[PDB]
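Accompanying notes for the structure given below.
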There are 6 protein chains.
Amino acid sequence: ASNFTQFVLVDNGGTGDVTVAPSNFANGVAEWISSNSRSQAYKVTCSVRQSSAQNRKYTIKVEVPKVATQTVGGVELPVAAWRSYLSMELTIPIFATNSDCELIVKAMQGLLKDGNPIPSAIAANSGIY
Amino acid sequence: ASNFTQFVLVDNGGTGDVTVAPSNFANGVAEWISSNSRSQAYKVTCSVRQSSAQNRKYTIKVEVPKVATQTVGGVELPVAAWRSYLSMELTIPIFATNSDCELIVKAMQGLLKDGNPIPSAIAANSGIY
Amino acid sequence: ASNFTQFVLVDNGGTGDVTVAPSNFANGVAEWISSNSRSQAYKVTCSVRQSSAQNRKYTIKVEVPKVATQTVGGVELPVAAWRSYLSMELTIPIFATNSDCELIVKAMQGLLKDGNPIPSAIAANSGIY
Amino acid sequence: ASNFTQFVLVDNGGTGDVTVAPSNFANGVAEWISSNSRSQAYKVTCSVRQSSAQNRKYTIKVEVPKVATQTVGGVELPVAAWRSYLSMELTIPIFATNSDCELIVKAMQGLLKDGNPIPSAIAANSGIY
Amino acid sequence: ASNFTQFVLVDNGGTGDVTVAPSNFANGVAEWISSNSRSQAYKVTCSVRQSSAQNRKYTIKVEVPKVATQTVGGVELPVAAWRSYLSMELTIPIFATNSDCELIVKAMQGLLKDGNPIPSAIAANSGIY
Amino acid sequence: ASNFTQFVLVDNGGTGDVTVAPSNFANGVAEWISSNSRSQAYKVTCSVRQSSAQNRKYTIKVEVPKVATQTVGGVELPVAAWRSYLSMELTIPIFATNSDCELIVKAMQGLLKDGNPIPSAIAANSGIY
RNA sequence: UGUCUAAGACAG
RNA sequence: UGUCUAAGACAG
């Protein structure tokens, strides 16, 4: 009914939460930015398009700042040393119903649920073993 | 320990739960598949490589199938009507701390959290607006 | 004395037991087939030939059918939706004594023993990890 | 979780027991070797590749050495007088469910069970008759 | 029986010890990382392969961070100024028994034993004299 | 002082001890050999060079022989059945402090310490798993 | 860098 | 990077 609203990106349970809010809608690409310099902000963008006759495709991008030893509002170079990039590409066949889509979402939440292999590997600077 | 363990990918409160298990590590690609025929299984893969001299890149893939029974040559075979594909790439600088990495994980979780814009949009078969 | 006899290929207690019986032994190839429709039968063949001047080569083959009914034009025939094919070759130097051979057999048995890597990987539609 | 572990290849009660341990797993090929002189070790390798679009192919290999000492020039080296070579290929359609696979495994186990035709023929330096 | 466990890499007798723990097993290459940013971590990797018909070869790599004036979690460039690299290549003929191998290990420990020329030379930024 | 002294390479508690002594420094390569015939001796070599404008590189080599008596031309000669080769290269930045270097040494010692994964694996003729 | 018959050869 | 019949193909 209008989902383009701000939300909590990083939840630290009230104390030090990171909120990200609508900052751009140019070309139908929703963008959320955190309240920072663009170089240190948390950024989220999302868009959908029918990639092919059979599929629709969501493209979600997230940018997360390196915070340890960060100097707020400072000029930190090289940019590549201070930022992590997440590029998510979700492909859904045009036959998927809302239910099918809810399932897909659940699978994504499950993939990243706290305690599961993938997130704990990433959280620990590790691979699988 | 060993983080290469099975985990529940789709949670439907104990019943109807899609759990996925380690199934392969050949060629440095950790694989987990659901307990079905290979033709109908859910599949999750992960791999980390040192992409740049100063970056590490995780490549994660999830395959959500739409199971069906096809009648090929007058014989029924377990198959997939179609598949939904999640393909994500994460680039983290080598300067990232475990705390810096935890931040990335929390952000990804918050991104897909129930009720937030993106999963809402996806589950409703719509864009952000 | 004869070893070209009937034997249990698949052991399901005393019930579902799959038995295979001698069918033919032409051209040095012993063939065993389970009962009922040849089209849905299990097949096992074995032969030993003196490959080189120092080696004897065994060639064991097993076919596991996926029993199904095929309807076409309203006509149904008992068929095999597909078959799983096992093809093994065992080479043993002519210097192997009967003890040496028993050892080779125990090695083959151990390889497939319940709970060991290979059989469990196979049983679970998986690879090694 | 991991199935790439140590296991008993030859079972001589609790004594002469031949154990094989993970040695290497490069290029999708899992290798296991028994201890002591590599020159007299038992070898087991396994790999699964998606052969056709409908089949996955397993390739299991086992080497049984005939332990001996080789004296030459008065210099003795632990060697293998010769080796027995087992090379098996198992093809399984992607339609096989976990049950289908367990059956295939039980079939392989039955084929080599003590007292059945093939294993006894082999064990006795014989063929079928 | 499973040697891929964490261990103490730098022993300072309890007070300030550096522990390194399993972090990756992609392609059979065991990797241990210390609890740091990947750029400041202590890293250890190990693998074996039969380099030739006659020899097996262990390849051990160690990475040690420059600690003096280090800024924990900071971005320190150039990478080459803050890291030491150890590349160990151990070649063992396939005739070596476990005893032969134990000897080889002892020789390595002896080479680096506290008080011996090589380590004291390295520890003092010196050569031999 | 002079760090170019003899030291015990293989320690077997005073008896059976392989001690190695300075034997050459020609061309900047410090050499130590055990007290045997050159054909059967243990050999340790070391050299440091300023590899880069900002690195120093140590190159260390150890040769562990398998002594034997060969009968060449009807005459017995002291020889080596084979040799095991340890070849290691260490690169330390010029910015490394003596304390930074001590760290490197301690890490190498901890690496090869009795009971830790790597020496365990080596001595057992296996990989890490 | 990777291999070896190993301070010297080999292969990129 | 972008697409797909998806750890492997395609297109810059």
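The numbering of chain E matches Swiss-Prot: 2-130, in order.
Keep in mind that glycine also has a Cβ here, set from the backbone N, Cα and C atoms.
Of all Cβ atoms in the shown protein chains, 17 besides its own fall within 10 Å of the Cβ of E:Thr46 (mutagenesis position). For the mutagenesis experiment E:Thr46 to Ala, the note given by Swiss-Prot reads: Loss of repression of replicase translation. 80% loss of binding to the operator RNA in vivo.
Residue environment of E:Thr60 (mutagenesis position) contains 16 other Cβ atoms, counted within 10 Å of its Cβ in all protein chains. While the structure shown retains the original residue, Swiss-Prot records the mutagenesis experiment E:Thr60 to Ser with this note: Loss of repression of replicase. 20% loss of binding to the operator RNA in vivo.
Under mutagenesis, Swiss-Prot gives E:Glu77 to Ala with this note: No effect on the organization of the T=3 capsid, but with a loss of thermal stability. No effect on infectivity. E:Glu77 (mutagenesis position) falls within neither a helix nor a strand when secondary structure is assigned with DSSP, and so counts as coil.
Annotation of the mutagenesis experiment E:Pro79 to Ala in Swiss-Prot: No effect on the organization of the T=3 capsid, but with a loss of thermal stability. Complete loss of infectivity.
Under mutagenesis, Swiss-Prot gives E:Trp83 to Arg with this note: Complete loss of viral assembly. Taking Cβ-Cβ distances under 8 Å and a sequence separation of 6 or more, the neighbours of E:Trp83 (mutagenesis position) in its chain are E:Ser40, E:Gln41, E:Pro66, E:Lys67, E:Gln71, E:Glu77. Under the three-state DSSP scheme, E:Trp83 (mutagenesis position) falls in the coil class.
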Whole-number Å value for how far E:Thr46 (mutagenesis position) lies from E:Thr60 (mutagenesis position) (Cα to Cα):
8
Members of the mutagenesis positions set E:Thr46, E:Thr60, E:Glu77 whose C-beta sits under 8 angstroms from chain F:
none
Return only the integer: C-alpha distance in Å from E:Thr46 (mutagenesis position) to E:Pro79 (mutagenesis position).
23
Quick one: of the mutagenesis positions E:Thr46, E:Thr60, E:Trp83, which have a CB under 8 A from chain D's CB atoms?
none
So, three-state DSSP: helix, strand or coil for E:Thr60 (mutagenesis position)?
strand
Counting other Cβ atoms within 10 Å, pick out the least crowded of the mutagenesis positions E:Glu77, E:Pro79.
E:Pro79
Using DSSP and collapsing to three states, where does E:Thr46 (mutagenesis position) fall: helix, strand or coil?
strand
